[PDB]
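*Asks:* Please find one structure pasted underneath; my questions will follow.
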Amino acid sequence: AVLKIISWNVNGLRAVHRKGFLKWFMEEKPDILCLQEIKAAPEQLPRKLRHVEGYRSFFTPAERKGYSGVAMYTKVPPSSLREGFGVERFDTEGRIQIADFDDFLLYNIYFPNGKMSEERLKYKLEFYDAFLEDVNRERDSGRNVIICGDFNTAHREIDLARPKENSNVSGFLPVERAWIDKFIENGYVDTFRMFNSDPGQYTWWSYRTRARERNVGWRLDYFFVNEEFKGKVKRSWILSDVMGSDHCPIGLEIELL
Amino acid sequence: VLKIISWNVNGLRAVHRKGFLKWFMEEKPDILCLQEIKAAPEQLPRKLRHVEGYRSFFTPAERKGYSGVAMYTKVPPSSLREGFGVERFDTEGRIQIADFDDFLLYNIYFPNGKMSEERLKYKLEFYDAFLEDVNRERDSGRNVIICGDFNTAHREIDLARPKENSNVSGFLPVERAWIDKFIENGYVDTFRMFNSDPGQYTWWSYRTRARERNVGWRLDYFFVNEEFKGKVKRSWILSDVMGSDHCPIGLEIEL
DNA sequence: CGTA
Ligand SMILES: [Mg+2]
Ligand SMILES: [Mg+2]
């Protein structure tokens, strides 16, 4: 019947761990948990963090130490786990997990931040290209798909507090926002906007200006589903009172047979 | 050529676990000035109080494990004063005023205002009491060296993140203006008369590689009265010494 | 991400 999925950029898993991540996790009780920015060598993580009771866990670390990484905890045996799009440039930064849960594929993606370089804005845009290709291929083969994670782009003006101030800042460039339009036009739905059309709804806030108190944030974290599957979506929400990282978690609930 | 070193040590027992004792003989100043001793000096090692070649002087706070200043000297002063004659300022282990005849040395751990409005207010009034003190000594004709942790970076050049910190104590317009007012009473920031570059810092946050990335503040200073500035040979930041969140700073004077 |  009901399956709950949570996505969370954790800005460091052992950092969030010292702040009581496990207490939060055991309280929230997702059936599947997607995490971005683990940043730790998974094989030397606390055992109580790798083996949480009732879950199987999967870590996909970057090649660079202390950088990126994603993880998934699941109560549902996956029938398959893939950790890349099959393009080495993109598959080495610890950004990709694709799990087969029979009814749907689950993509847990840490999409690149394009602020550091002109070439990281390029890397980002090309990761975007490669992701759309991958998901489209799986979808066109008859698979339902759920994509969650940190897209690193606010879509519409509704999705950041200062839209006009950032129109030349990565995360809100016309190029970036245009790809999300294109992504959607390929048959995918922004699930939060299926149920909530309000401004103010953010998932990231700068640590400075102490922006979170002020609610001066960006919606950088999304659950997307393919159109064909959108009737199984019952809930899509932001867990805005969950602290510990510069991102808050997002939740999805699907009703399934 | 007399060399003075000023170092906020974030605890004298914590830094003792690094070979501060080995640094201190591996780098032998005429006068060593230490801020934030954080310890009952009678429960400090015999070898930590009584160093060979040095008379040591500890000015501890009333509060346990808090604040405190120390001075190690080859030539002992003729007097040591430990307060401005203002009670709430004189009980926090913040003040050493040593008469070396040829000059007075102020070894001051200035309050930090970051924790509350009351402590910011306290830091600012401490700023006033000190200025009155040093103005009075300077007016009696004395040559004055003032060293230690001011807990304020004066100008944007003196910290890595001026913009996000302009509402943080350590970089308020009220704190920066007092450094203006102090200098304009006829006192000289010694470092800035030899080095005018950015990225010159004495403190770095422990949190987030800060030092290894050089995100720091210049919070430690050597100041002299205007008249006396002619005798300052060198003023430098000992950027590479470790074991505290502050690094040492150095002064070489001629006579 | 470094200001605690
Ligand atoms: Mg991050
Ligand atoms: Mg300290």
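We number chain B the way Swiss-Prot does; in order, the residues shown are 3-257.
Method on record in the header is X-ray crystallography, 2.3 Å.
Backbone N, Cα and C define each Cβ position, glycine as well.
So Swiss-Prot has the following annotated:
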BINDING   B:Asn12, B:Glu38  Mg(2+) 1 binding site
MUTAGEN   B:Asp151 to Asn  Loss of DNA uridine endonuclease and 3'-5' exonuclease activities. Has weak AP endonuclease activity
ACT_SITE  B:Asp151  active site, proton donor/acceptor
BINDING   B:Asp151, B:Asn153, B:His248  Mg(2+) 2 binding site
*Asks:* Between the binding-site residues B:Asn12, B:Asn153, where is the Cβ count within 10 Å the lowest?
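*Replies:* If we count Cβ atoms within 10 Å for the binding-site residues B:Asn12, B:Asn153, the smallest count is at B:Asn12.
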*Asks:* Provide the number of Cβ atoms within 10 Å of the Cβ of B:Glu38 (Mg(2+) 1 binding site), excluding the reference atom itself.
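*Replies:* Excluding its own Cβ, B:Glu38 (Mg(2+) 1 binding site) sees 27 Cβ atoms within 10 Å.
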*Asks:* Output: those recorded positions from B:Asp151, B:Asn153, B:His248 whose CB lies less than 6 Å from an atom of ligand 2, in sequence order; none if no residue fits.
*Replies:* none
*Asks:* In the same chain, which residues outside the set B:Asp151, B:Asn153, B:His248 have their CB within 8 A of the centroid of the CB atoms that define the Mg(2+) 2 site?
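*Replies:* My list of surrounding residues reads B:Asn10, B:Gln37, B:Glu38, B:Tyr111, B:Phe112, B:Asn114, B:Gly150, B:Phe152, B:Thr204, B:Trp205, B:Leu221, B:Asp222.
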*Asks:* Please list, in sequence order, the residues in the chain of B:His248 (Mg(2+) 2 binding site) that are at least six apart in sequence and whose C-beta is under 8 Å away from its C-beta.
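*Replies:* Once residues fewer than 6 apart are set aside, B:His248 (Mg(2+) 2 binding site) is near B:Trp9, B:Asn10, B:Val11, B:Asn12, B:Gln37, B:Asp151, B:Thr204, B:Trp205, B:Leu221, B:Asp222.
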*Asks:* Using DSSP, would you call B:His248 (Mg(2+) 2 binding site) helix, strand or coil?
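*Replies:* It is in a strand.
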*Asks:* Pop the Cα-Cα gap between B:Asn153 (Mg(2+) 2 binding site) and B:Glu38 (Mg(2+) 1 binding site) into the table, whole Å please.
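*Replies:* On Cα coordinates alone, these residues lie 12 Å apart.
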